Protein chains: 2
Amino acid sequence: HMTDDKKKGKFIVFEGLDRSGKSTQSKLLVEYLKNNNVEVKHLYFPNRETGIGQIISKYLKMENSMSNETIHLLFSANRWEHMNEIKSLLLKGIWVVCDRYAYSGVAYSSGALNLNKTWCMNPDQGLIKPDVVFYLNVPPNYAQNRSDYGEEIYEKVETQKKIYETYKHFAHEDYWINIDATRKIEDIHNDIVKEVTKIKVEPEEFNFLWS
Amino acid sequence: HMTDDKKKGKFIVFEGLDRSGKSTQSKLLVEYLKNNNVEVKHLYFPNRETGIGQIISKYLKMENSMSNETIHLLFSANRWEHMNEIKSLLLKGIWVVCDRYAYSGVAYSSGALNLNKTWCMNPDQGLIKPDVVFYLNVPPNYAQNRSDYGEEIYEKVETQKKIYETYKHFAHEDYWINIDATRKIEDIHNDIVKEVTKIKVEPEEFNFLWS
Ligand SMILES: Nc1ncnc2c1ncn2[C@@H]1O[C@H](COP(=O)(O)OP(=O)(O)O)[C@@H](O)[C@H]1O
Ligand SMILES: Nc1ncnc2c1ncn2[C@@H]1O[C@H](COP(=O)(O)OP(=O)(O)O)[C@@H](O)[C@H]1O
Ligand SMILES: Cc1cn([C@H]2C[C@H](O)[C@@H](COP(=O)(O)O)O2)c(=O)[nH]c1=O
Ligand SMILES: Cc1cn([C@H]2C[C@H](O)[C@@H](COP(=O)(O)O)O2)c(=O)[nH]c1=O
Ligand code: NA
Ligand code: NA
Ligand code: NA
Ligand code: NA
Ligand code: NA
Ligand code: NA
(Lines of atoms letter the chains of each structure in order from A; the text may use other names.)
(Lines give C-alpha, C1' and ligand atoms only; values in the text may rest on other atoms or scores of the structure.)
(Ligands and ions follow the chains in the order given, each with its own letter.)
Protein backbone atom coordinates (compact mmCIF):
# COMPACT_ATOMS: atom_id res chain seq x y z
CA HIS A 1 0.00 0.00 0.00
CA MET A 2 1.88 3.03 1.32
CA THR A 3 5.22 1.27 0.90
CA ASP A 4 4.11 -0.07 -2.48
CA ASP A 5 7.33 -0.53 -4.52
CA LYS A 6 5.65 -2.09 -7.59
CA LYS A 7 6.58 -1.14 -11.13
CA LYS A 8 3.47 0.72 -12.49
CA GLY A 9 4.58 2.19 -15.85
CA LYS A 10 5.78 0.12 -18.74
CA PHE A 11 9.32 0.29 -20.16
CA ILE A 12 9.67 0.04 -23.92
CA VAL A 13 13.09 0.01 -25.71
CA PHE A 14 13.90 0.56 -29.35
CA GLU A 15 16.97 -1.11 -30.83
CA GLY A 16 18.27 -1.06 -34.40
CA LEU A 17 21.22 -0.27 -36.69
CA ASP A 18 22.42 3.34 -37.14
CA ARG A 19 19.74 5.61 -38.74
CA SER A 20 17.22 2.73 -38.73
CA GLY A 21 14.46 5.16 -37.44
CA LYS A 22 14.59 4.76 -33.63
CA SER A 23 14.23 8.51 -32.72
CA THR A 24 11.41 8.73 -35.37
CA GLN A 25 9.47 5.76 -33.96
CA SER A 26 10.08 6.48 -30.24
CA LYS A 27 8.76 10.11 -30.73
CA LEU A 28 5.66 8.77 -32.59
CA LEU A 29 5.01 6.27 -29.83
CA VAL A 30 5.42 8.91 -27.11
CA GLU A 31 2.88 11.13 -28.99
CA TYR A 32 0.48 8.17 -29.35
CA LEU A 33 0.74 7.40 -25.61
CA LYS A 34 0.14 11.06 -24.69
CA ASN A 35 -2.93 11.03 -26.96
CA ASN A 36 -4.31 8.08 -25.08
CA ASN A 37 -3.83 9.73 -21.71
CA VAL A 38 -0.69 7.73 -20.68
CA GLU A 39 2.01 9.75 -18.92
CA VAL A 40 5.40 8.94 -20.55
CA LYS A 41 8.99 10.10 -20.62
CA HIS A 42 11.28 9.69 -23.63
CA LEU A 43 14.89 8.65 -22.74
CA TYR A 44 17.82 7.49 -24.86
CA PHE A 45 21.37 6.03 -24.67
CA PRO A 46 24.07 7.12 -24.71
CA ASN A 47 23.00 10.23 -22.82
CA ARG A 48 25.81 12.52 -24.11
CA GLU A 49 25.06 15.32 -21.57
CA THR A 50 26.52 13.67 -18.45
CA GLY A 51 30.29 13.67 -17.64
CA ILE A 52 30.49 10.05 -18.85
CA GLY A 53 28.34 10.80 -21.90
CA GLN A 54 30.61 13.66 -22.95
CA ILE A 55 33.55 11.26 -23.19
CA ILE A 56 31.35 8.84 -25.10
CA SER A 57 30.28 11.54 -27.55
CA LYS A 58 33.98 12.35 -28.28
CA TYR A 59 34.65 8.67 -28.97
CA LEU A 60 31.68 8.44 -31.41
CA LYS A 61 32.81 11.58 -33.20
CA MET A 62 36.49 10.39 -33.35
CA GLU A 63 37.57 13.42 -31.38
CA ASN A 64 39.44 10.98 -29.04
CA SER A 65 40.44 7.28 -29.36
CA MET A 66 39.85 4.76 -26.55
CA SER A 67 40.53 1.09 -25.97
CA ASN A 68 37.60 -1.36 -26.67
CA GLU A 69 37.08 -2.32 -22.96
CA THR A 70 37.28 1.22 -21.69
CA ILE A 71 34.52 2.59 -23.99
CA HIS A 72 32.38 -0.58 -23.48
CA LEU A 73 32.37 0.00 -19.70
CA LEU A 74 31.53 3.73 -20.09
CA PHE A 75 28.45 2.84 -22.23
CA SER A 76 27.32 0.59 -19.36
CA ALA A 77 28.11 3.12 -16.57
CA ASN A 78 26.08 5.70 -18.61
CA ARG A 79 23.00 3.41 -18.19
CA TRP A 80 23.61 2.84 -14.50
CA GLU A 81 23.64 6.56 -13.72
CA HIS A 82 20.03 6.59 -15.06
CA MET A 83 18.70 3.73 -12.93
CA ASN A 84 17.48 5.96 -10.06
CA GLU A 85 15.52 8.08 -12.59
CA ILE A 86 14.02 5.15 -14.55
CA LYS A 87 13.08 3.33 -11.37
CA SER A 88 11.37 6.41 -9.92
CA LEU A 89 9.44 7.12 -13.13
CA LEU A 90 8.21 3.56 -13.35
CA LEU A 91 7.22 3.39 -9.64
CA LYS A 92 5.15 6.57 -10.26
CA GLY A 93 3.29 4.89 -13.18
CA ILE A 94 5.09 6.94 -15.83
CA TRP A 95 6.00 4.89 -18.93
CA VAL A 96 9.57 5.07 -20.22
CA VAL A 97 10.16 4.93 -23.95
CA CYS A 98 13.89 4.55 -24.57
CA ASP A 99 16.05 4.80 -27.72
CA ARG A 100 18.81 2.07 -27.23
CA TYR A 101 19.74 0.13 -24.17
CA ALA A 102 22.03 -2.70 -23.02
CA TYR A 103 21.31 -4.67 -26.22
CA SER A 104 23.07 -1.93 -28.26
CA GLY A 105 26.00 -2.31 -25.74
CA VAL A 106 26.35 -6.01 -26.40
CA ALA A 107 25.65 -5.97 -30.12
CA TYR A 108 27.97 -3.04 -31.03
CA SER A 109 30.85 -4.13 -28.74
CA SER A 110 30.74 -7.82 -29.71
CA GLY A 111 30.22 -7.07 -33.42
CA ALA A 112 32.30 -3.97 -34.06
CA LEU A 113 34.97 -4.38 -31.33
CA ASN A 114 35.01 -8.19 -31.28
CA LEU A 115 34.63 -8.30 -27.51
CA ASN A 116 33.57 -11.51 -25.82
CA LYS A 117 29.77 -11.55 -25.52
CA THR A 118 29.59 -12.78 -21.90
CA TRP A 119 32.18 -10.17 -20.88
CA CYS A 120 30.07 -7.49 -22.66
CA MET A 121 26.85 -8.54 -20.85
CA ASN A 122 28.32 -8.65 -17.37
CA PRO A 123 28.43 -4.95 -16.42
CA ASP A 124 24.74 -4.48 -17.55
CA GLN A 125 23.62 -7.36 -15.31
CA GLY A 126 21.27 -5.81 -12.69
CA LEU A 127 19.84 -2.98 -14.91
CA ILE A 128 16.00 -2.79 -14.94
CA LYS A 129 14.61 -5.10 -17.61
CA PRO A 130 12.10 -3.51 -20.13
CA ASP A 131 8.68 -5.01 -20.96
CA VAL A 132 9.42 -5.15 -24.67
CA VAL A 133 12.12 -4.28 -27.20
CA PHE A 134 11.18 -3.32 -30.74
CA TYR A 135 14.05 -4.05 -33.05
CA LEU A 136 13.74 -1.91 -36.13
CA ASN A 137 15.20 -4.41 -38.60
CA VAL A 138 16.93 -2.97 -41.63
CA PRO A 139 19.58 -4.68 -43.81
CA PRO A 140 23.14 -3.47 -43.13
CA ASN A 141 23.36 -1.50 -46.43
CA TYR A 142 19.85 -0.07 -46.25
CA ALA A 143 20.21 3.17 -44.28
CA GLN A 144 23.42 4.46 -45.84
CA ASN A 145 21.49 7.19 -47.75
CA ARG A 146 19.62 8.72 -44.75
CA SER A 147 20.53 12.20 -43.63
CA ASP A 148 23.80 12.41 -41.65
CA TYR A 149 24.96 8.76 -42.16
CA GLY A 150 28.76 8.28 -41.89
CA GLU A 151 29.30 11.11 -39.43
CA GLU A 152 30.07 8.80 -36.46
CA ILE A 153 32.45 5.94 -35.77
CA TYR A 154 30.30 2.85 -36.44
CA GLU A 155 28.52 4.26 -39.57
CA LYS A 156 30.34 2.34 -42.28
CA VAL A 157 28.50 -0.40 -44.15
CA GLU A 158 31.21 -3.04 -43.36
CA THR A 159 30.82 -2.31 -39.57
CA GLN A 160 27.01 -2.33 -39.87
CA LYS A 161 27.22 -5.79 -41.41
CA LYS A 162 29.04 -7.09 -38.35
CA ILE A 163 26.60 -5.44 -35.90
CA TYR A 164 23.62 -6.79 -37.89
CA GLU A 165 24.90 -10.34 -37.05
CA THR A 166 25.55 -9.69 -33.37
CA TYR A 167 22.06 -8.19 -32.86
CA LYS A 168 20.94 -11.75 -33.53
CA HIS A 169 22.22 -12.60 -30.02
CA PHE A 170 18.76 -11.45 -28.90
CA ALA A 171 16.70 -12.41 -31.92
CA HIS A 172 14.92 -15.42 -30.31
CA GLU A 173 14.17 -13.90 -26.95
CA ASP A 174 10.51 -13.56 -25.93
CA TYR A 175 10.86 -9.78 -25.15
CA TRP A 176 12.40 -9.07 -28.59
CA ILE A 177 9.96 -8.00 -31.31
CA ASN A 178 11.38 -7.90 -34.82
CA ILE A 179 9.87 -5.02 -36.83
CA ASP A 180 10.49 -4.66 -40.57
CA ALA A 181 11.74 -1.09 -40.69
CA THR A 182 12.30 -0.82 -44.46
CA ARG A 183 8.69 0.44 -44.80
CA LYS A 184 6.88 3.77 -44.54
CA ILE A 185 7.05 5.47 -41.13
CA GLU A 186 3.31 5.11 -40.58
CA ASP A 187 3.25 1.39 -41.33
CA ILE A 188 6.07 0.73 -38.90
CA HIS A 189 4.29 2.84 -36.26
CA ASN A 190 0.98 0.99 -36.73
CA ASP A 191 2.72 -2.35 -36.11
CA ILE A 192 4.35 -0.97 -32.95
CA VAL A 193 0.98 0.36 -31.70
CA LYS A 194 -0.60 -3.05 -32.31
CA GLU A 195 2.00 -4.70 -30.17
CA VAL A 196 1.87 -2.00 -27.47
CA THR A 197 -1.90 -2.40 -27.07
CA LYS A 198 -1.33 -6.05 -26.03
CA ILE A 199 0.79 -5.10 -23.03
CA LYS A 200 -0.92 -6.05 -19.76
CA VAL A 201 -1.44 -2.93 -17.73
CA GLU A 202 -1.23 -4.02 -14.06
CA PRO A 203 1.44 -3.09 -11.41
CA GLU A 204 4.06 -5.94 -11.15
CA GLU A 205 7.50 -6.54 -9.54
CA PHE A 206 10.56 -5.01 -11.30
CA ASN A 207 12.68 -7.53 -13.18
CA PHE A 208 16.43 -7.11 -14.04
CA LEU A 209 18.87 -8.05 -16.79
CA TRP A 210 19.66 -10.64 -17.78
CA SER A 211 16.65 -12.61 -16.43
CA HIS B 1 62.59 -13.59 -31.56
CA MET B 2 61.70 -10.49 -33.57
CA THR B 3 57.99 -10.99 -32.89
CA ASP B 4 58.76 -11.85 -29.27
CA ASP B 5 55.62 -10.84 -27.29
CA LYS B 6 56.84 -12.15 -23.90
CA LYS B 7 56.37 -10.21 -20.67
CA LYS B 8 59.95 -9.16 -19.64
CA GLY B 9 59.47 -6.74 -16.72
CA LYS B 10 57.79 -7.66 -13.49
CA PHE B 11 54.52 -6.10 -12.26
CA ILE B 12 54.24 -5.41 -8.55
CA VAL B 13 51.05 -4.00 -6.92
CA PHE B 14 50.57 -2.46 -3.52
CA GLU B 15 47.19 -2.73 -1.82
CA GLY B 16 46.09 -1.52 1.61
CA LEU B 17 43.62 0.62 3.57
CA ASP B 18 43.61 4.44 3.19
CA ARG B 19 46.92 6.05 4.36
CA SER B 20 48.42 2.61 5.06
CA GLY B 21 51.75 3.72 3.37
CA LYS B 22 51.37 2.57 -0.26
CA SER B 23 52.84 5.74 -1.94
CA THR B 24 55.68 5.64 0.69
CA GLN B 25 56.56 1.98 0.02
CA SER B 26 56.07 2.04 -3.78
CA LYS B 27 58.47 5.10 -4.05
CA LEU B 28 61.07 3.30 -1.84
CA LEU B 29 60.81 0.19 -3.96
CA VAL B 30 61.14 2.18 -7.20
CA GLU B 31 64.31 3.84 -5.76
CA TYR B 32 65.68 0.44 -4.69
CA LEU B 33 65.06 -1.00 -8.18
CA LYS B 34 66.74 2.01 -9.85
CA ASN B 35 69.73 1.52 -7.52
CA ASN B 36 70.06 -2.04 -8.67
CA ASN B 37 69.99 -1.10 -12.33
CA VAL B 38 66.36 -2.20 -13.01
CA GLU B 39 64.36 0.13 -15.26
CA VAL B 40 60.94 0.78 -13.61
CA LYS B 41 57.89 2.98 -13.92
CA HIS B 42 55.70 3.96 -10.97
CA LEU B 43 51.91 3.92 -11.74
CA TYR B 44 48.84 4.21 -9.53
CA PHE B 45 45.01 3.92 -9.52
CA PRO B 46 42.79 5.77 -9.80
CA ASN B 47 44.70 7.92 -12.29
CA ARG B 48 42.78 11.18 -11.61
CA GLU B 49 44.27 13.01 -14.67
CA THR B 50 42.27 11.26 -17.41
CA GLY B 51 38.66 12.24 -18.33
CA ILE B 52 37.38 9.22 -16.38
CA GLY B 53 39.77 9.91 -13.49
CA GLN B 54 38.53 13.48 -13.15
CA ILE B 55 35.00 12.22 -12.51
CA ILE B 56 36.42 9.71 -10.05
CA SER B 57 38.35 12.40 -8.20
CA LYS B 58 35.11 14.46 -7.79
CA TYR B 59 33.36 11.40 -6.35
CA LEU B 60 36.19 10.80 -3.82
CA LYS B 61 36.15 14.44 -2.78
CA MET B 62 32.29 14.51 -2.51
CA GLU B 63 32.14 17.22 -5.12
CA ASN B 64 29.53 15.04 -6.94
CA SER B 65 27.44 12.00 -5.87
CA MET B 66 27.12 8.87 -8.04
CA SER B 67 25.32 5.56 -7.85
CA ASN B 68 27.36 2.53 -6.54
CA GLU B 69 27.43 0.69 -9.93
CA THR B 70 28.30 3.75 -11.95
CA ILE B 71 31.42 4.66 -9.90
CA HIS B 72 32.45 0.95 -9.63
CA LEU B 73 32.52 0.67 -13.45
CA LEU B 74 34.48 3.95 -13.84
CA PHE B 75 37.21 2.63 -11.46
CA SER B 76 37.48 -0.42 -13.74
CA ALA B 77 37.42 1.58 -17.03
CA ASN B 78 40.23 3.77 -15.52
CA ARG B 79 42.43 0.61 -15.33
CA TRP B 80 41.54 -0.52 -18.83
CA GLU B 81 42.64 2.76 -20.39
CA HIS B 82 46.12 1.95 -18.97
CA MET B 83 46.43 -1.57 -20.39
CA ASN B 84 48.18 -0.49 -23.63
CA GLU B 85 50.79 1.40 -21.55
CA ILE B 86 51.37 -1.35 -18.95
CA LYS B 87 51.59 -4.01 -21.63
CA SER B 88 54.12 -1.99 -23.65
CA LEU B 89 56.29 -1.25 -20.61
CA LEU B 90 56.36 -4.88 -19.58
CA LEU B 91 57.12 -6.14 -23.13
CA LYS B 92 60.09 -3.70 -23.14
CA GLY B 93 61.44 -5.21 -19.87
CA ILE B 94 60.46 -2.18 -17.78
CA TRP B 95 59.07 -3.13 -14.35
CA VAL B 96 55.77 -1.59 -13.25
CA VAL B 97 55.30 -0.72 -9.60
CA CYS B 98 51.65 0.21 -9.04
CA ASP B 99 49.79 1.79 -6.09
CA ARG B 100 46.30 0.01 -6.08
CA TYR B 101 44.71 -2.16 -8.68
CA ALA B 102 41.62 -4.31 -9.27
CA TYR B 103 41.81 -5.68 -5.70
CA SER B 104 41.05 -2.15 -4.36
CA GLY B 105 38.06 -2.14 -6.84
CA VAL B 106 36.61 -5.32 -5.41
CA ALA B 107 37.41 -4.70 -1.77
CA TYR B 108 36.15 -1.07 -1.59
CA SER B 109 32.99 -1.68 -3.68
CA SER B 110 31.99 -4.92 -1.94
CA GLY B 111 32.84 -3.58 1.54
CA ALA B 112 31.85 0.07 1.42
CA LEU B 113 29.10 -0.07 -1.25
CA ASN B 114 27.87 -3.61 -0.48
CA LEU B 115 28.07 -4.64 -4.12
CA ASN B 116 28.02 -8.30 -5.05
CA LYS B 117 31.62 -9.58 -5.20
CA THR B 118 31.28 -11.55 -8.46
CA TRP B 119 29.59 -8.55 -10.11
CA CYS B 120 32.48 -6.34 -8.88
CA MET B 121 35.16 -8.70 -10.30
CA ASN B 122 33.61 -9.10 -13.73
CA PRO B 123 34.61 -5.84 -15.45
CA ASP B 124 38.31 -6.30 -14.33
CA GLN B 125 38.40 -9.79 -15.85
CA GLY B 126 41.03 -9.66 -18.66
CA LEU B 127 43.33 -7.00 -17.06
CA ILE B 128 47.04 -8.00 -16.93
CA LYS B 129 47.74 -10.00 -13.78
CA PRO B 130 50.70 -8.76 -11.58
CA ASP B 131 53.52 -11.03 -10.32
CA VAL B 132 52.90 -10.13 -6.70
CA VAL B 133 50.69 -7.95 -4.51
CA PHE B 134 52.01 -6.59 -1.23
CA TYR B 135 49.13 -5.88 1.08
CA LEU B 136 50.20 -3.33 3.64
CA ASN B 137 48.12 -4.67 6.53
CA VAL B 138 47.03 -2.14 9.13
CA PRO B 139 44.06 -2.44 11.53
CA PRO B 140 41.03 -0.36 10.49
CA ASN B 141 41.54 2.24 13.27
CA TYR B 142 45.31 2.44 12.90
CA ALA B 143 45.91 5.13 10.28
CA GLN B 144 43.31 7.66 11.41
CA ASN B 145 46.05 10.00 12.75
CA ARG B 146 48.20 10.19 9.56
CA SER B 147 48.37 13.45 7.69
CA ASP B 148 45.26 14.24 5.60
CA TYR B 149 43.04 11.32 6.84
CA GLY B 150 39.28 12.00 6.55
CA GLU B 151 39.55 14.26 3.53
CA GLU B 152 38.01 11.71 1.09
CA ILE B 153 34.84 9.66 0.95
CA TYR B 154 35.95 6.27 2.34
CA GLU B 155 38.19 7.70 5.15
CA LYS B 156 35.95 7.07 8.16
CA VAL B 157 36.92 4.36 10.63
CA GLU B 158 33.50 2.58 10.34
CA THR B 159 33.96 2.32 6.49
CA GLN B 160 37.59 1.20 6.92
CA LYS B 161 36.37 -1.62 9.16
CA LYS B 162 34.13 -2.91 6.39
CA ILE B 163 36.88 -2.67 3.73
CA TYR B 164 39.36 -4.42 6.06
CA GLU B 165 37.02 -7.49 5.96
CA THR B 166 36.47 -7.47 2.21
CA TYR B 167 40.23 -7.27 1.51
CA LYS B 168 40.22 -10.78 2.97
CA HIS B 169 38.61 -11.92 -0.32
CA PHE B 170 42.22 -12.17 -1.54
CA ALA B 171 43.98 -13.04 1.69
CA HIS B 172 44.69 -16.73 0.82
CA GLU B 173 45.76 -16.28 -2.76
CA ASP B 174 49.31 -17.31 -3.70
CA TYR B 175 50.11 -13.87 -5.28
CA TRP B 176 48.99 -12.00 -2.13
CA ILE B 177 51.74 -11.18 0.37
CA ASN B 178 50.54 -9.89 3.73
CA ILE B 179 52.93 -7.26 5.13
CA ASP B 180 52.59 -5.94 8.68
CA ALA B 181 52.51 -2.21 7.98
CA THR B 182 52.20 -0.98 11.59
CA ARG B 183 56.02 -0.86 11.77
CA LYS B 184 58.76 1.61 10.86
CA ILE B 185 59.01 2.51 7.16
CA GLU B 186 62.44 0.90 6.83
CA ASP B 187 61.36 -2.40 8.37
CA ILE B 188 58.40 -2.67 6.04
CA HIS B 189 60.65 -1.83 3.08
CA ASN B 190 63.24 -4.47 4.04
CA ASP B 191 60.53 -7.16 4.10
CA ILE B 192 59.31 -6.05 0.66
CA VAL B 193 62.87 -6.13 -0.74
CA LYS B 194 63.34 -9.65 0.65
CA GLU B 195 60.28 -10.83 -1.17
CA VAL B 196 61.14 -8.95 -4.38
CA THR B 197 64.59 -10.58 -4.56
CA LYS B 198 62.88 -14.01 -4.80
CA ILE B 199 61.06 -13.12 -8.01
CA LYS B 200 62.28 -15.23 -10.94
CA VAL B 201 63.67 -12.93 -13.58
CA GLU B 202 63.00 -14.67 -16.93
CA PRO B 203 60.66 -13.55 -19.81
CA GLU B 204 57.28 -15.44 -19.54
CA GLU B 205 53.77 -15.27 -21.10
CA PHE B 206 51.40 -12.53 -19.82
CA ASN B 207 48.67 -13.80 -17.51
CA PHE B 208 45.26 -12.07 -16.90
CA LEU B 209 42.75 -11.59 -14.09
CA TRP B 210 41.23 -13.53 -12.60
CA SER B 211 43.44 -16.58 -13.38
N1 LIG C 1 10.76 4.68 -42.36
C2 LIG C 1 11.40 5.77 -42.85
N3 LIG C 1 11.42 6.14 -44.16
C4 LIG C 1 12.12 7.21 -44.61
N5 LIG C 1 12.87 7.97 -43.79
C6 LIG C 1 12.97 7.68 -42.47
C7 LIG C 1 12.22 6.55 -41.92
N8 LIG C 1 12.48 6.47 -40.58
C9 LIG C 1 13.35 7.50 -40.30
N10 LIG C 1 13.64 8.22 -41.43
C11 LIG C 1 14.56 9.34 -41.58
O12 LIG C 1 15.83 8.67 -41.47
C13 LIG C 1 16.76 9.48 -40.74
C14 LIG C 1 17.23 8.70 -39.47
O15 LIG C 1 16.09 8.50 -38.61
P16 LIG C 1 16.18 8.48 -36.98
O17 LIG C 1 14.81 8.26 -36.47
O18 LIG C 1 16.89 9.74 -36.59
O19 LIG C 1 17.19 7.22 -36.88
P20 LIG C 1 17.93 6.66 -35.50
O21 LIG C 1 17.30 7.35 -34.38
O22 LIG C 1 17.69 5.16 -35.61
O23 LIG C 1 19.35 7.01 -35.71
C24 LIG C 1 16.02 10.75 -40.38
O25 LIG C 1 16.34 11.72 -41.36
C26 LIG C 1 14.56 10.34 -40.47
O27 LIG C 1 13.69 11.40 -40.79
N1 LIG D 1 55.28 3.19 8.40
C2 LIG D 1 55.03 4.50 8.63
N3 LIG D 1 55.18 5.13 9.83
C4 LIG D 1 54.85 6.43 10.01
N5 LIG D 1 54.35 7.20 9.02
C6 LIG D 1 54.12 6.67 7.79
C7 LIG D 1 54.46 5.27 7.52
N8 LIG D 1 54.15 5.00 6.22
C9 LIG D 1 53.63 6.16 5.70
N10 LIG D 1 53.61 7.16 6.64
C11 LIG D 1 53.09 8.52 6.51
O12 LIG D 1 51.67 8.26 6.50
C13 LIG D 1 51.01 9.14 5.59
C14 LIG D 1 50.28 8.30 4.50
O15 LIG D 1 51.27 7.57 3.74
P16 LIG D 1 51.12 7.23 2.15
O17 LIG D 1 52.34 6.49 1.75
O18 LIG D 1 50.83 8.53 1.47
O19 LIG D 1 49.77 6.35 2.28
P20 LIG D 1 48.85 5.77 1.04
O21 LIG D 1 49.62 5.97 -0.18
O22 LIG D 1 48.61 4.33 1.48
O23 LIG D 1 47.62 6.58 1.12
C24 LIG D 1 52.10 10.02 4.99
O25 LIG D 1 52.12 11.22 5.72
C26 LIG D 1 53.36 9.20 5.21
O27 LIG D 1 54.53 9.98 5.33
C1 LIG E 1 23.75 2.61 -26.00
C2 LIG E 1 25.03 2.17 -26.86
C3 LIG E 1 25.21 2.74 -28.12
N4 LIG E 1 26.36 2.41 -28.89
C5 LIG E 1 26.56 2.99 -30.25
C6 LIG E 1 25.33 2.84 -31.17
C7 LIG E 1 25.53 4.09 -32.07
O8 LIG E 1 26.48 3.79 -33.14
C9 LIG E 1 26.16 5.17 -31.16
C10 LIG E 1 24.99 5.94 -30.56
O11 LIG E 1 24.54 6.85 -31.47
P12 LIG E 1 22.88 7.04 -31.80
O13 LIG E 1 22.07 6.17 -31.09
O14 LIG E 1 22.75 8.32 -32.29
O15 LIG E 1 23.15 6.33 -33.03
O16 LIG E 1 26.64 4.43 -29.99
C17 LIG E 1 27.29 1.51 -28.38
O18 LIG E 1 28.29 1.16 -29.02
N19 LIG E 1 27.11 0.92 -27.10
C20 LIG E 1 25.98 1.27 -26.36
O21 LIG E 1 25.89 0.74 -25.26
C1 LIG F 1 41.73 1.78 -7.57
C2 LIG F 1 40.41 1.95 -6.68
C3 LIG F 1 40.46 2.81 -5.57
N4 LIG F 1 39.30 3.02 -4.79
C5 LIG F 1 39.33 3.92 -3.60
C6 LIG F 1 40.49 3.59 -2.63
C7 LIG F 1 40.71 5.01 -2.03
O8 LIG F 1 39.76 5.25 -0.94
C9 LIG F 1 40.42 6.00 -3.17
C10 LIG F 1 41.74 6.22 -3.87
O11 LIG F 1 42.48 7.12 -3.17
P12 LIG F 1 44.14 6.86 -2.83
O13 LIG F 1 44.61 5.65 -3.31
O14 LIG F 1 44.67 8.11 -2.62
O15 LIG F 1 43.70 6.55 -1.49
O16 LIG F 1 39.69 5.21 -4.16
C17 LIG F 1 38.11 2.36 -5.12
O18 LIG F 1 37.07 2.49 -4.46
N19 LIG F 1 38.06 1.49 -6.24
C20 LIG F 1 39.22 1.30 -7.00
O21 LIG F 1 39.10 0.55 -7.96
NA1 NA G 1 24.41 6.60 -35.20
NA1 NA H 1 18.15 7.93 -32.33
NA1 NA I 1 10.14 -12.00 -31.26
NA1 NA J 1 42.66 7.66 0.53
NA1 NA K 1 48.92 6.33 -2.34
NA1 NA L 1 50.32 -14.84 1.18
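Along the chain as shown, the residues are counted starting at 1.
Per the header: X-ray crystallography, 1.9 Å.
Note: Cβ is positioned from N, Cα and C throughout, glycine not excepted.
According to Swiss-Prot, the protein has these features:
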BINDING   B:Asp18, B:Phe75, B:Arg79, B:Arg100, B:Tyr108, B:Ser109, B:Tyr154  dGMP binding site
BINDING   B:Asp18, B:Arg48, B:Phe75, B:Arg79, B:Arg100, B:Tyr108  dTMP binding site
BINDING   B:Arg19, B:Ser20, B:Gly21, B:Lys22, B:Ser23, B:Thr24, B:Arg183  ATP binding site
MUTAGEN   B:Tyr44 to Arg or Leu (Swiss-Prot position 43)  No defect in catalytic activity
MUTAGEN   B:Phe75 to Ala (Swiss-Prot position 74)  Loss of thymidylate and guanylate kinase activities
MUTAGEN   B:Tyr108 to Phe (Swiss-Prot position 107)  4 to 5-fold decrease in affinity for dTMP and dGMP. 6-fold decrease in catalytic efficiency with dTMP as substrate. 65-fold decrease in catalytic efficiency with dGMP as substrate
MUTAGEN   B:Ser109 to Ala (Swiss-Prot position 108)  No defect in thymidylate kinase activity. 1.3-fold reduction in affinity for dGMP
MUTAGEN   B:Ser109 to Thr (Swiss-Prot position 108)  No defect in thymidylate kinase activity. 2.1-fold reduction in affinity for dGMP
MUTAGEN   B:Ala112 to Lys (Swiss-Prot position 111)  8-fold decrease in affinity for dTMP. 4-fold decrease in affinity for dGMP. 439-fold decrease in catalytic efficiency with dGMP as substrate.2000-fold decrease in catalytic efficiency with dGMP as substrate
MUTAGEN   B:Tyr154 to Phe (Swiss-Prot position 153)  2.5-fold reduction in affinity for dTMP. 2.6-fold reduction in affinity for dGMP
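Features as recorded by Swiss-Prot, highlighted on the structure.
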residue  : record               : DSSP class
B:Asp18  : dGMP binding site    : coil
B:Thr24  : ATP binding site     : helix
B:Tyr44  : mutagenesis position : strand
B:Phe75  : mutagenesis position : helix
B:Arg100 : dGMP binding site    : coil
B:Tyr108 : mutagenesis position : helix
**Prompt:** Nearest to B:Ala112 (mutagenesis position) by Cα, among B:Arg19, B:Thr24, B:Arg79, B:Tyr154 (recorded positions)?
**Reply:** B:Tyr154
**Between B:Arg183 (ATP binding site) and B:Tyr154 (mutagenesis position), the C-alpha gap once rounded to whole angstrom** = 23
**Item:** Spatial neighbours of B:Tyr44 (mutagenesis position) among the recorded positions B:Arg19, B:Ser20, B:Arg100, B:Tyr154 [C-alpha, 10 Å]
**Value:** B:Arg100
**Asked** ligand 8: which of the recorded positions B:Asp18, B:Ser20, B:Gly21, B:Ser23, B:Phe75 have a Cβ closer than 6 angstroms to it?
**Response** B:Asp18
**Distance, B:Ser23 (ATP binding site) to B:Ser109 (mutagenesis position) (CA atoms, angstrom)** = 21
**Request:** Using C-alpha positions only, work out which of the recorded positions B:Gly21, B:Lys22, B:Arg48, B:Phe75 is nearest to B:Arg100 (dGMP binding site).
**Result:** B:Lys22
**Prompt:** For B:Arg19 (ATP binding site), which residues of its chain lie six or more apart in sequence with Cβ-Cβ distance below 8 Å?
**Reply:** B:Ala143, B:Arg146, B:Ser147, B:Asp148, B:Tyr149, B:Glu155
**Fill in**
B:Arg48 (dTMP binding site) has its Cβ surrounded, within 10 angstroms, by a count of other Cβ atoms equal to 16
**Asked** Whole-number Å distance between the CA of B:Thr24 (ATP binding site) and the CA of B:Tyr108 (mutagenesis position)?
**Response** 21
**Asked** Compared by Cα position, which of the recorded positions B:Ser20, B:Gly21, B:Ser23, B:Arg48, B:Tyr108 is the closest one to B:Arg79 (dGMP binding site)?
**Response** B:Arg48
**Fill in**
recorded positions B:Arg100, B:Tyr108, B:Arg183: those with Cβ under 6 Å from an atom of ligand 4 are B:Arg100, B:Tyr108
